Protein chains: 2
Amino acid sequence: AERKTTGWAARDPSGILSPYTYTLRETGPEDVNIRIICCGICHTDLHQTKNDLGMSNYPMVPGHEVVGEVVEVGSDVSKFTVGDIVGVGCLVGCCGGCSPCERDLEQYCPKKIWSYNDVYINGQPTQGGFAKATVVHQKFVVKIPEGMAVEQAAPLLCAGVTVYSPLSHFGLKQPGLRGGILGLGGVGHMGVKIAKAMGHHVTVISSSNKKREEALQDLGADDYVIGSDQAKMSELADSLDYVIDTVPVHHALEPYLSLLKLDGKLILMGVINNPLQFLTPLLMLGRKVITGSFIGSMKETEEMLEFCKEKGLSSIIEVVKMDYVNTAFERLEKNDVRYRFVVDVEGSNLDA
Amino acid sequence: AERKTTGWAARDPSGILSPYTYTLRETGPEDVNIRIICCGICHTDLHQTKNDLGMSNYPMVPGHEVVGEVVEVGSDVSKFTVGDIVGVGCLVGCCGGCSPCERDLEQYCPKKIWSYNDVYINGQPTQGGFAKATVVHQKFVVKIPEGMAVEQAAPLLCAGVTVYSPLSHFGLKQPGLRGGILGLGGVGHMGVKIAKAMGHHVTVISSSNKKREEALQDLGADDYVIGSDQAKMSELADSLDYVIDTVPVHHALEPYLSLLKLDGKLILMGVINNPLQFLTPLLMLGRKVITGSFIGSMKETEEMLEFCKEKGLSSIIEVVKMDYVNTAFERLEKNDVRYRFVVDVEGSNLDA
Ligand SMILES: [Zn+2]
Ligand SMILES: [Zn+2]
Ligand SMILES: [Zn+2]
Ligand SMILES: [Zn+2]
């Protein structure tokens, strides 16, 4: 293609990252060429890296929470002008001609191409944002809002829209609503920020008192309930408009469906690889919903970023240099990060 | 109270009906006193009768698809004028002061009182529509539309709104939609009528070729698929906007979720007493909904009846006299009815 980049790749299920040089494509008519400033780390990167889901193709450059600079723009693009600080999410392509793609629900396209570990329309293995540059179709790039900081808008490109997409789709953008956040991972954490920011009563549900300081002090949730403290669990019995169910492992749905009121939704966003249960007469009891959501579209990623700027959301990111990415992976695995990690990619890896 | 009626009650789990005389209440300020013309039979009546659900209180007069005449009206009622042919559904009371009752979603009230087998606000056991009369709170009575026949509007009071309530709530009243009707019971049968009448492509799904003539000839569904004929089951793989899941026993949800397109709903309306399964990454795949619905409110029962008159729906009812109710129960059990049963209650049971 048109020139080379170096970035840090994984090349076996041990997931240890070391520099890897590769060729980027020629900036085609619709493409946008980006000089990556920083890239965020989150568990997807930890999962594909070490294989885990049994489907990793190596060499693999992670990073899907990308924010950089348009240095070059394809023959047709006009949204972006060179110089613009832009950002790239989990996807880099879709078929553009099926009903999800026309509806601007391209994350739901059957033929979506992922940031890395996939293969693009030209036959090339997609590589992440842990590199000094990337070329991305203009449809999968977003202008990061003006006051917004780069390492700030990078968690927001992944966990931001995963929460804001349902909160916007299920009509839950309304002030007043009562929500539960079951699970305090990354998506959970953002749940308590975007929900609380939309004007919602946010109750964080867990299983131990470890996330009390986090949910109540650092997240500002209105009270914390242990999913096993039956006293307070029953006072909640028909008060919640929705539940953002974030737990990745198998759990009983019925205790959480129980907190829900008439027409209440349980939005599931952790992948439980084993079939979850529900007792059918209780969904009938409250015209309750069991649903799910896969990330966000690009229209919603604009919306969400704009929203967090307006409402001034601020996650507590920890910015590390690229030689630290392996210990940063060890710690993100042992949950030793003070909430999020952002790799400063202008803390470079020059390897021609 | 104020006078006696005779009707036919069940008095043990054998469910055999024989005349039973009892006292109706005094028409209180909000109450409406009705002279029952005809009453429909459906499986609820067959279930409570023979106990089945382990909770029947005897003596028990069935019938919850009631249409009769207001002979007397309480001190405050003004909707109804004596002479009006009215109808009564599954419920006869609710708390009137909780959020479902204010929202006009009274069927979802925690404190709803059922037609029979329950106990009313005055302490009296509620008794059905298999009697020559009943007194009902004005809130649980509906004016049967003008051209509409009495034995016609009686199936419609139960199976009508059970279908029309979700079809109206989930925004599925729109022409064009593709729906599946999984299960051809009573609710299923009405599904294929109200869906087809709203301007939908109706595909009836089953497990054998017995309901072909019924679904295609007598119901006018657009094609029939055996849920096990994998060839045609896979050509349907992302075409349906919704599924009215009507099967009362445990079944795999995932084959039926598979027919659904982006944002497709599976509306469950048969009570599976054992927890149904779903693989969580596929709901995430299509932002698919698993939901349920318990009958309809009274506003929706007006709407629905008015709708079936406008669209001229006509179920094939079989009108029997009250001495036939036991053989009619035997046959409704062996599914020997040419679709619905209606007991002519002006084919009387005088027993003082
Ligand atoms: Zn991420
Ligand atoms: Zn597409
Ligand atoms: Zn019925
Ligand atoms: Zn109520």
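Numbers in chain A track Swiss-Prot; the residues on display, in order, are 6-357.
When the header is checked for method, it gives X-ray crystallography, 2.0 Å.
From the backbone N, Cα and C atoms, a Cβ is placed for every residue, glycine too.
DSSP assigns A:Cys47 (Zn(2+) 1 binding site) to coil, not to a helix or a strand. Annotated Zn(2+) 1 binding site per Swiss-Prot: A:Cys47, A:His69, A:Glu70, A:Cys163, in sequence order, evidence recorded as experimental evidence.
In the three-state DSSP classification, A:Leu189 (NADP(+) binding site) falls within coil. Taking Cβ-Cβ distances under 8 Å and a sequence gap of 6 or more within the same chain, the neighbours of A:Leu189 (NADP(+) binding site) are A:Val197, A:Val209, A:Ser211, A:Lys216, A:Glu219, A:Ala220, A:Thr251. According to Swiss-Prot, the NADP(+) binding site annotation covers A:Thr49, A:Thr167, A:188-193, A:211-216, A:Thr251, A:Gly275, A:298-300, on the basis of experimental evidence.
Swiss-Prot lists A:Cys100, A:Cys103, A:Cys106, A:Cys114 with the feature Zn(2+) 2 binding site. The 10 Å shell around the Cβ of A:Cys114 (Zn(2+) 2 binding site) contains 21 further Cβ atoms across the protein chains shown. Under DSSP, A:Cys114 (Zn(2+) 2 binding site) is assigned to coil, being neither helix nor strand in the three-state scheme.
Under DSSP, A:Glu70 (mutagenesis position) is assigned to a strand (E or B) in the three-state scheme. According to Swiss-Prot, the experimentally introduced change A:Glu70 to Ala is described as follows: Loss of activity.
Contacts of A:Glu70 (mutagenesis position) defined by a Cβ separation under 8 A and a same-chain sequence distance of 6+ are given as A:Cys44, A:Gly45, A:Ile46, A:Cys47, A:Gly94, A:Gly134, A:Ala159, A:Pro160, A:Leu162, A:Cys163, A:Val347, in order along the sequence.
Contact annotation for recorded positions (A:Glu70, A:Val192, A:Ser212, A:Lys215, A:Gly275) versus ligand 1: A:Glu70, each with CB under 6 Å from a ligand atom. Relative to A:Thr49 (NADP(+) binding site), the binding-site residues with Cα atoms inside 10 Å are A:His69, the candidates having been A:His69, A:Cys100, A:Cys106, A:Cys114. In the three-state DSSP scheme, A:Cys106 (Zn(2+) 2 binding site) is classed as helix. The most densely surrounded of the binding-site residues A:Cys47, A:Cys100, A:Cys163, A:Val192 is A:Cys163 (count of other Cβ atoms within 10 A of its Cβ).
Counting in whole angstrom, A:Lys215 (NADP(+) binding site) lies 29 from A:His69 (Zn(2+) 1 binding site) by their C-alpha atoms. Listed in chain order, the extra residues whose Cβ falls within 8 Å of the Cβ center of the Zn(2+) 2 site residues A:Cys100, A:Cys103, A:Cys106, A:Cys114 are A:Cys99, A:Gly101, A:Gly102, A:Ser104, A:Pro105, A:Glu107, A:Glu111, A:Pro115, A:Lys116, A:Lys117. A Cβ distance below 6 Å to any atom of ligand 2 is met, among the recorded positions A:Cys47, A:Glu70, A:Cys103, A:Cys106, A:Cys163, A:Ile300, by A:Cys103, A:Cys106. In space, A:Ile300 is the closest of the binding-site residues A:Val192, A:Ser212, A:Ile300 to A:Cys100 (Zn(2+) 2 binding site), judged by Cα positions.
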